[PDB]
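Contents: one structure, followed by commentary.
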Amino acid sequence: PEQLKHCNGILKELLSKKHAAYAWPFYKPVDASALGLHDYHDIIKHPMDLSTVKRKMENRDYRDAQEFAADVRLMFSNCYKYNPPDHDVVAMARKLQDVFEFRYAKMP
Ligand SMILES: COC(=O)C[C@@H]1N=C(c2c[nH]c3ccccc23)c2cc(OC)ccc2-n2c(C)nnc21
């Protein structure tokens, strides 16, 4: 209960303007067609993004904090999985994950 309330606050920061410089690629699902990706959905089997997490939050689909954090980390993993480590989107994912993992750790 109060746990899921904290998760809601974390999500607002990930979407806040303070982190928009490196968090924008994760606002909406990967549009493989718009990006020219031909193997994204064959390799990434369970896509995830901040709007989908926000939706599941609003529909009260998360039962605890652990279920919420599982989706957020999966979002970063898909980015790490599909892209080589030298790509900048991986660096943006690492920057945003360090923000998430820090705030998530400071949860009561
Ligand atoms: C060429 O390879 C790709 O298109 C992969 C794709 N690239 C970026 C991106 C974002 N800054 C970048 C800098 C250099 C290279 C790629 C990028 C991107 C952009 C988006 O804007 C709507 C939305 C999703 C992503 N996104 C995610 C999340 N995970 N992978 C990708």
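One is the number of the first residue shown, and numbering goes on along the chain from there.
Backbone N, Cα and C define each Cβ position, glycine as well.
As recorded in Swiss-Prot, the features of this protein are as follows:
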- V30 to A (Swiss-Prot position 376): Abolished binding to histone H4 acetylated at 'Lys-12' (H4K12ac) (MUTAGEN)
- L35 to A (Swiss-Prot position 381): Reduced binding to histone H4 acetylated at 'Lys-12' (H4K12ac) (MUTAGEN)
- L37 to A (Swiss-Prot position 383): Reduced binding to histone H4 acetylated at 'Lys-12' (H4K12ac) (MUTAGEN)
- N83 to A (Swiss-Prot position 429): Abolished binding to histone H4 acetylated at 'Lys-12' (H4K12ac) (MUTAGEN)
(message) Helix, strand or coil by DSSP: which one applies to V30 (mutagenesis position)?
(response) coil
(message) Say we define neighbours as other CB atoms within 10 Å of the CB. Which of the mutagenesis positions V30, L35, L37 has the fewest?
(response) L35
(request) Can you grab the distance from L37 (mutagenesis position) over to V30 (mutagenesis position)? Cα atoms, rounded to a whole Å. (result) 9
(request) Whole-number Å only: compute the distance from the Cα of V30 (mutagenesis position) to the Cα of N83 (mutagenesis position). (result) 13
(request) With an 8 Å cut-off on Cβ-Cβ distance and a minimum sequence separation of at least 6, pull the same-chain contacts of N83 (mutagenesis position), or say none. (result) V89, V90
(request) Determine, from DSSP, whether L35 (mutagenesis position) sits in helix, strand or coil. (result) helix
